[PDB]
Amino acid sequence: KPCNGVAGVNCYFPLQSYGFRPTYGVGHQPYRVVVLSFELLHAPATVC
Amino acid sequence: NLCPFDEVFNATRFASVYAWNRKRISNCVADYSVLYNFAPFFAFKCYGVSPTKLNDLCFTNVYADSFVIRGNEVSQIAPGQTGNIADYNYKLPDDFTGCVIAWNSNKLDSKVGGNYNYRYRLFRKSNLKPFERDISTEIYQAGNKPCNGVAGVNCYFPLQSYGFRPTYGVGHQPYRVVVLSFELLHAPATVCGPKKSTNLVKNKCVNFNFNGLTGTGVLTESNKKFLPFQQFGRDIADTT
Amino acid sequence: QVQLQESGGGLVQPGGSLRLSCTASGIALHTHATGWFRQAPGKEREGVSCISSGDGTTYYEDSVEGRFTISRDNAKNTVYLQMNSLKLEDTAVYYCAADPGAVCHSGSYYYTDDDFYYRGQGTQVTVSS
Amino acid sequence: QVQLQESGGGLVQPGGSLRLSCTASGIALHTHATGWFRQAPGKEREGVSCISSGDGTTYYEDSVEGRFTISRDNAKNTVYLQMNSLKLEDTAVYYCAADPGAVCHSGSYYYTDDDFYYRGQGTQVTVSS
Amino acid sequence: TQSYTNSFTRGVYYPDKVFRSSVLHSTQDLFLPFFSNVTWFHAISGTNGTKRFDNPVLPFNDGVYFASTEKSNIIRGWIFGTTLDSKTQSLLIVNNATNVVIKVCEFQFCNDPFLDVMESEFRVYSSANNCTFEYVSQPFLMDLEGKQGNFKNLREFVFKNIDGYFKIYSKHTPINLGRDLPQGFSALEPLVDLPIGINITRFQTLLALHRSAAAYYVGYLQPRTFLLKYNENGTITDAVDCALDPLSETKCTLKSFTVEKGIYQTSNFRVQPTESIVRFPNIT
Ligand SMILES: *[C@@H]1O[C@H](CO)[C@@H](O)[C@H](O)[C@H]1NC(C)=O
């Protein structure tokens with residue numbers, strides 16, 4: 001079915017939310033993630 | 001080769017729960033989009049396989065059966081279900097897959113005087129094994145008195161019949177259930193389904209797959225001959 | 001070959017009390033629904049009371065409300081119909097009957113239509129002075 | 001603009017069966033958790049059943065165990081509440097509600113607390129004689 | 001009868017379905033060794049109706065070669081199975097007049113084949129429990145009609161059961177002359193491949209035991225390396241065993257069929273240990 005319309009079957013909304021009730025137990029409990037991706041090579045390095 | 005499903009699905013009179021028929025068919029085209037016209041229904045609960053995908057998946061063996069029940073226990077024919085109507089009459093395996101169809105059958109499974117051709121069991125010794133049918137008619141021992149007589153006190157008849165009337169409403173309205181049970185396994189190696197493929201080409205460098213081995217090359221006709229049992233062709237150093 | 005046996009009845013003074021009993025031989029109770037139907041001379045048979053299959057919803061007719069009670073026990077497999085405050089017009093023969101399933105008041109149906117599969121001989125209850 | 005519609009309900013006889021259906025317009029199923037909450041006049045709203053996000057673990061309340069079943073069809077994006085053998089205290093209006101995540105019985109939390117993000121208008125079902 | 005007789009150049013079969021032309025191919029597979037001894041079971045005539053005990057039970061280790069030669073069709077039937085009782089499955093192959101039936105499931109009682117010194121007197125089983133895979137196809141033994149004396153058909157079979165598959169290899173050679181086990185070489189054509197998956201520990205042979213040198217053969221296979229000659233044309237023409245003679249071993253290692261004059265180093269001779277002494281210190 002064409003999805004020029006906003007709602008309806010076979011035509012959904014792309015973003016999707018998810019809840020953090022405090023009574024949840026370590027299965028959906030929140031976790032802050034910071035990833036530090038590195039590049040190491042003989043190069044004009046700036047961070048030491 | 002082909003099998004008809006329209007005559008398998010329907011019967012002149014649906015058998016009772018305590019003695020159900022079952023038909024096993026294989027080696028035919030697994031076309032399942034044709035049954036929409038030969039059977040009235042509303043749900044078409046095909047849990048495992050999508051209805052539009054059934055034209056390509058290969059099935060080794062399938063089971064087809066049908067039985068009439070009351071409308072109060074439509075959902076009782078399901079895995080993990082308990083009760084008198086399921087544990088002693090008909091219960092599904094806990095890993096069941098397939099297509100279960102239920103329809104409200106009042107125009108064809110009810111009479112004004114009361115249809116009494118439908119039977120079930122209510123008293124039995126213990127829970128029965130999955131996919132097992134009991135047709136014995138013996139008086140259940142439900143009391144301290146020995147049940148040696150034909151009938152009497154503390155000796156109850158196990159086979160109980162349904163009383164159906166069109167004046168009833170829903171819930172007690174009779175229902176018909178058609179179950180198509182699927183299983184996936186190996187070993188016969190001849191009951192495989194839609195694996196058919198086509199369009200050979202010749203005298204061009206193409207990829208090929210012949211009953212298990214893949215390769216790349218050009219294919220031509222040669223003045224060889226094989227014995228009728230030989231399939232492959234080979235030479236020095238194990239090359240096709 | 002299932003029979004239904006009735007016991008009770010007889011000559012009872014108006015304002016008295018009785019207890020009719022119906023016992024099933026072949027079938028068991030709390031699986032069928034058992035009703036009572038009374039018949040008078042020169043009249044047509046009319047129901048009295050019923051108990052459904054599971055647990056039991058007690059239904060009563062218009063002329064027997066507030067006076068007649070129904071009960072059922074599965075230890076003796078017997079349905080009991082208790083007569084209290086009998087008037088002079090209750091001289092009749094009583095029959096117990098059983099039908100499989102919750103026959104009494106399911107959907108747009110009601111147990112006035114006498115189409116019960118099992119029947120009985122019946123007992124006579126007479127009020128006189 | 002996400003709207004949840006319910007279809008079904010009406011006058012059904014005690015001991016009957018019925019199929020309520022709830023359909024989501026904007027959001028899709030098998031990602032959310034869908035529950036049913038019933039309300040009657042004179043009392044506060046109480047849940048009925050729930051389906052989680054993945055596959056679906058069916059949870060049922062104490063008063064509706066064994067009688068009510070819930071199912072979810074992603075081919076029609078519709079959740080189905082099948083209720084059978086209705087007693088006289090089941091006269092109520094039913095609402096379907098969708099919540100993000102596998103909210104029903106994850107950790108020490110349970111879906112009795114009515115805090116679902118999406119709601120509906122509900123349909124009335126009435127059992128009477 | 002338990003007489004022993006050697007088998008010269010019999011007990012070969014095509015190991016696979018491939019096609020090879022004008023080559024010598026070395027394979028390691030279960031085979032019947034060259035110049036191996038085989039036993040002769042013989043069914044007596046049995047004029048009286050009591051007993052003959054001509055049909056004993058055989059061990060069935062790792063594949064069985066079978067052979068027969070006779071004018072009539074007395075030899076008909078083979079039953080397999082580890083127990084042949086009421087608890088475990090058992091396989092059956094009965095040839096009809098122009099058909100076969102292969103039915104594998106439990107056979108409770110098989111007292112004896114019917115012995116009436118023929119029309120419809122094979123009732124060997126009484127009760128049949130639940131089972132599946134009743135396979136019916138073109139009959140295996142086809143009747144080569146003998147005539148003018150000294151000319152009878154020679155039926156040759158190999159029965160194998162590995163990794164859940166039961167394989168029968170068969171060939172009918174009309175030429176036997178006056179020798180029961182004559183000279184010559186013949187490969188065996190595969191016929192069927194039946195998937196069952198049961199283990200086989202015992203088997204028994206069904207005979208037309210009404211009334212009847214033994215004209216009946218049985219042989220035991222071992223995993224023996226052979227060298228096979230594939231002609232230009234698809235057929236195995238000759239074969240060389242690899243553990244029969246030192247000439248056979250040097251033919252196998254040289255990988256050609258013919259050998260020239262000289263010395264050839266073939267394998268290694270090593271002395272195996274006889275005992276295994278253990279010498280620990282005396283501390284209780
Ligand atoms: C090879 O096949 C040919 C061609 O059909 C056949 O005539 C002949 O018997 C075979 N030649 C041999 C085995 O030398």
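Don't overthink the numbers, they just go from 1 along the chain as shown.
When the header is checked for method, it gives electron microscopy, 3.0 Å.
From the backbone N, Cα and C atoms, a Cβ is placed for every residue, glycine too.
According to Swiss-Prot, the protein carries these features:
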MUTAGEN   B:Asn10 to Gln (Swiss-Prot position 343)  Reduced viral infectivity
MUTAGEN   B:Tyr120 to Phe (Swiss-Prot position 453)  Decreased HLA binding to NF9 epitope. Increased binding affinity to human ACE2
MUTAGEN   B:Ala142 to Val (Swiss-Prot position 475)  Increased resistance to neutralizing antibodies
MUTAGEN   B:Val150 to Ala (Swiss-Prot position 483)  Increased resistance to neutralizing antibodies
MUTAGEN   B:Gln160 to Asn (Swiss-Prot position 493)  Reduced host ACE2-binding affinity in vitro
VARIANT   B:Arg13 to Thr (Swiss-Prot position 346)  In strain: Omicron/BQ.1.1, Omicron/XBB.1.5, Omicron/EG.5.1
VARIANT   B:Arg13 to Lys (Swiss-Prot position 346)  In strain: Mu/B.1.621
VARIANT   B:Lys111 to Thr (Swiss-Prot position 444)  In strain: Omicron/BQ.1.1
VARIANT   B:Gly113 to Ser (Swiss-Prot position 446)  In strain: Omicron/BA.1, Omicron/BA.2.75, Omicron/XBB.1.5, Omicron/EG.5.1
VARIANT   B:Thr214 to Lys (Swiss-Prot position 547)  In strain: Omicron/BA.1
VARIANT   B:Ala237 to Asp (Swiss-Prot position 570)  In strain: Alpha/B.1.1.7
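The Cβ neighbour count for B:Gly113 (variant position), using a 10 Å radius and every protein chain shown, is 7. Nearest neighbour of B:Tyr120 (mutagenesis position) by Cα distance, taken over the mutagenesis positions B:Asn10, B:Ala142, B:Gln160: B:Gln160. Here B:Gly113 (variant position) is compared against the recorded positions B:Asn10, B:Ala142, B:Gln160, B:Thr214, B:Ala237, and the shortest C-alpha distance is to B:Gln160.
When secondary structure is read from DSSP and collapsed to three states, B:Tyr120 (mutagenesis position) falls in the strand class. With respect to their backbone Cα atoms, B:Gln160 (mutagenesis position) and B:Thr214 (variant position) stand 62 Å from each other. In this structure, the recorded positions under consideration are B:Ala142, B:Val150, B:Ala237, and the one with the smallest number of other Cβ atoms within 10 Å of its Cβ is B:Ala237. B:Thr214 (variant position): 8 other CB atoms within 10 A of its CB, across all protein chains. A Cα-Cα distance of 14 Å separates B:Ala142 (mutagenesis position) from B:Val150 (mutagenesis position).
Separating the Cα atoms of B:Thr214 (variant position) and B:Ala237 (variant position) is a whole-number distance of 18 Å. Closest to B:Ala237 (variant position) in space, going by CA atoms and restricting to the recorded positions B:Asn10, B:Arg13, B:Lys111, B:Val150, is B:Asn10.
In terms of local Cβ density within 10 Å, B:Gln160 ranks first among the mutagenesis positions B:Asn10, B:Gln160. B:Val150 (mutagenesis position) sits 30 Å from B:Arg13 (variant position), taking the Cα positions as reference. In sequence order, the recorded positions near chain C (CB to CB under 8 A) are B:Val150, B:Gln160, out of B:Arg13, B:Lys111, B:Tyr120, B:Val150, B:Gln160, B:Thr214.
Counting only same-chain residues at least 6 apart in sequence, those with a Cβ under 8 Å from the Cβ of B:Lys111 (variant position) are B:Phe164, B:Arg165, B:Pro166.
Taking each Cβ in turn and tallying the other Cβ atoms within 10 Å, the top scorer among the recorded positions B:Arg13, B:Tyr120 is B:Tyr120. Mapped onto three states, the DSSP output places B:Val150 (mutagenesis position) in coil.
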